[PDB]
Amino acid sequence: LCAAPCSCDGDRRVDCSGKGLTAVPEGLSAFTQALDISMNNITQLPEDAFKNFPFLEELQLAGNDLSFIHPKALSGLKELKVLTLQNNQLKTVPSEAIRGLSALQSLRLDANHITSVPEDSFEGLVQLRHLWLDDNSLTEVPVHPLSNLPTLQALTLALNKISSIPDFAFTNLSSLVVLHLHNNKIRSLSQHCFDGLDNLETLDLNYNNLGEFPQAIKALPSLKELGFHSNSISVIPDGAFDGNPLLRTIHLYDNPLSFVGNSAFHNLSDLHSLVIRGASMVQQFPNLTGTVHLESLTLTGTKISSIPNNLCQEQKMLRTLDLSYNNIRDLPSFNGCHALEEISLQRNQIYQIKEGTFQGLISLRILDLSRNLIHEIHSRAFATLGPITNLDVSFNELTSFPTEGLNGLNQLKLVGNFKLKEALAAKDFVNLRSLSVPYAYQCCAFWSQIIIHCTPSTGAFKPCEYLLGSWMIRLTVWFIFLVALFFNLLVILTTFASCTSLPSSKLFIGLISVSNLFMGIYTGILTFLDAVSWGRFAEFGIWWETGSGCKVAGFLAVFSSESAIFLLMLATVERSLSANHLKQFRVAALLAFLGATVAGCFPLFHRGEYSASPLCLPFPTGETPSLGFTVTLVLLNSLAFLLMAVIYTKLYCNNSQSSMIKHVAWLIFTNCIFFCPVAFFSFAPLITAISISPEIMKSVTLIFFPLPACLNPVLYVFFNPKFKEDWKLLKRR
Amino acid sequence: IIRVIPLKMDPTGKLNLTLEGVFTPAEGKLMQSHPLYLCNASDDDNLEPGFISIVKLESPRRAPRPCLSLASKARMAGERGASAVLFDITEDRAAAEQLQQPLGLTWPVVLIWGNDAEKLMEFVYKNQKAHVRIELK
Amino acid sequence: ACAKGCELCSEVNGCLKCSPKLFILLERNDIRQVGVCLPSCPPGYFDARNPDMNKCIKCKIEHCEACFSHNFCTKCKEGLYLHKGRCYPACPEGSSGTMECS
């Protein structure tokens, strides 16, 4: 017997929400208890609209845009219990309409654009228990209307335009339990704004404009939860929580808090959370005596000088303990905290770790000591610890590292200790799965668990097994050294053994020969180092890169290259002059060797030493060193090569000098040929979109760089007819 | 790469995906993740551990400002039993370049910029929703 | 176009921003999770206003059907009594034909 417009459900309940009816449907049984006619367009309520509804108990009018209600429309409802008018356009409080309700228990009046309330409202409601009045345009708390509701238990006034609360605004609300007043324009509360609320258990004042901590909370003996976050409160003096002994949760985050009282958290027993951040003007640790059930304790951005020793003895229930961004000097003994699991001590000034600083812990799992300036660690500091998975000790000044009793570790971080030049044993970290060390050569020992991580990522330029590499490069470098060391010496002996006075033409050849002898000495040093340690290199890399041997070899290499290119350019210019100046070429040559000294003197005295590879060469292998030096070097070498080619062309554009001219042309061509590939590989990743594996680059640099030192004397020994007669004078000797 | 291989049998569904993951290897099952769900107010369901969360991002032009940084976004996800985290930038390549490109975190972060990964999101739609196992790469 | 009751609709993850007078609920299926504007929260949830965007939130008190807030209930199951927002097997210290007890 249910009208279609409103098909029914049953159980003496009729649901007709979202039908668009302009009036209450007729023909419904008078025995119905709950009716739902929400989501319609009923704008006017006629007189005696509910004439045929004597047994109504529940009614809803959600989303109807109701405007006017007749004063006698609600008459005859003697059994209504729940009436909800939730999103509408009432724009007022129908005090006269709801005057006839006596058994009502709940009432919703949220989001109705109510701006005014009659003084005689809320009369006759002797059984009301809930009241919603949020999301309106109220300007003041209706103290007078609310005085006629002694049975109220819940009340909310959120999202309004309230700016202040007068005294005794809730004097007759003797049974209030929860009150919400968040999202308003509250800025000043009187000292007696909460008098009479003897059963209050929850108060909310979030998202307001409070600038001072309210002192009126001392009249709330039954308060359990209090939250005042998202405000402008900065001072919490002593005694702020003396009248609320039964507090459980306090929210004070997202505020410009700077000062907290020394004894502002005493005698609180049921509290189990305490997070304070930004307390930049706090010098003493808070007096937590009397609190024995606390679970977490976070204090960051403070100036705490020391930690009390009775932290783990007074009470043992803490699970986390974070003390980052402080100035703690020494670590008190942590014996007593049996249930403690996580300890964070990032960014502090702790000196060292005593013999038994961590002795006695049985459940520590995550530990962090990053950026704390730790000097020495005791051998048995971690012996007593049990199952620990994370241990982060990074950016410190450690010199040694204990390893006993660390079988269960899964993440060790020691990236930053440049003084840790020793090697860590790999037989005590079976379960390790993510490690990070300061130097690349220390990962060689670790490289059926997955592969461990290595932050330096030692590879082709950081060899582990063999310095040079394959079996061919060793033979190549051996051949280059054995040829250069003898041929350069033979040329030097032949040239400067006939007479003191020599033509300037047959001069530069001897100086070029001397520069080639210095490059061969550098290659011999490299091959001797490679041969000394063939099977193992991970144990000698640190002593080589961080010692005092790499820089000498580097100084020798830079000096040889710069001297070769400058002398070749000067020889080209001198031959260009000829077509009488013998009193200055010698001075020009002397000024040139100094050029190479300044060249190599620089990458040494400069802080950015080129030691990314054990070879110690200027050619770039990464962005870590000073790239400017390489760019400068490569730019200067390219300019010199372009000037020599032009002058000799001009020379070729337009006797015995023919042999000397041919010899000089062959030398400059050979030097130019074996320099382009190195320059191209120097800045290839910088501009070109194609990447090249470092192994190929390392092999090309090893082969083509010392090659000119071997190629220069062999041409002179064979081609120049002068050498064919030079030994004639040496034979007599 | 997020290889498409589901617990229900399917052909050519091996290597059924090929993707990109600029900040470790791990394998587990994929779960959706509404964008507004990664916020502090949102209730943490924590249904069961061992899952991969897939989050799809809409267009930031018609979109108002996010609740938190894509940074804290991935971070919080970590806590969730979801052991892996992917991010969709098809209608947002600014999310591709977002925050510190480096993973200050470690829970593998894998954006996609996928022109076929949105095709794979249509797969996550599927006709049988998912019950689909997941492969990293 | 745009889904009904939603003003920022998407066909990939669902609605983004509903009407200013309506709530959004994150209704998650076995695989996916879609937000779905709705006039009122389901009985297991409670309303939560916010100037930016509203949202329904689950309650943290057991044996409660509908709850005023996260720290208050108004209707338990057909069974144990209710006292100042807490559902208890017996009326504690209240000496309490309604299932109400106080």
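Note that chain C is numbered according to Swiss-Prot, with residues 39-134, 138-143 shown in order.
Structure determined by electron microscopy, 3.6 Å.
Cβ atoms here come from the backbone N, Cα and C positions, even for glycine.
Listed features, source Swiss-Prot:
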{"type": "MUTAGEN", "residues": "C:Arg66 to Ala", "note": "Strongly reduces activation of Wnt signaling"}
{"type": "MUTAGEN", "residues": "C:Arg66 to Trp", "note": "Reduces activation of Wnt signaling"}
{"type": "MUTAGEN", "residues": "C:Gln71 to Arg", "note": "Strongly reduces activation of Wnt signaling"}
{"type": "MUTAGEN", "residues": "C:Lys122 to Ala", "note": "Strongly reduces affinity for LGR4"}
{"type": "MUTAGEN", "residues": "C:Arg124 to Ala", "note": "Strongly reduces affinity for LGR4"}
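Distance between the Cα atoms of C:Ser134 and C:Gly138, which bracket 3 unmodelled residues, is 9 Å. By a Cβ separation below 8 angstroms, chain A lies close to none of the mutagenesis positions C:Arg66, C:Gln71, C:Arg124. In sequence order, the mutagenesis positions near chain B (CB to CB under 8 A) are C:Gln71, out of C:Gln71, C:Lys122, C:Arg124.
Here the CA atom of C:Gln71 (mutagenesis position) lies 36 Å from the CA atom of C:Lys122 (mutagenesis position). Secondary structure from DSSP puts C:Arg124 (mutagenesis position) in a beta strand. A Cα-Cα distance of 32 Å separates C:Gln71 (mutagenesis position) from C:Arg124 (mutagenesis position). When the Cα atoms are compared, C:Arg124 (mutagenesis position) and C:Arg66 (mutagenesis position) turn out to be 29 Å apart.
In sequence order, C:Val72 are the residues near C:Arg66 (mutagenesis position), counting only same-chain partners six or more apart with C-beta under 8 A.
DSSP classifies C:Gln71 (mutagenesis position) as strand under the three-state reduction.
Here the Cβ of C:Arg124 (mutagenesis position) has 16 other Cβ atoms within 10 Å, regardless of which shown protein chain they belong to. Neighbours of C:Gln71 (mutagenesis position), defined as other CB atoms within 10 A of its CB across all chains, total 17.
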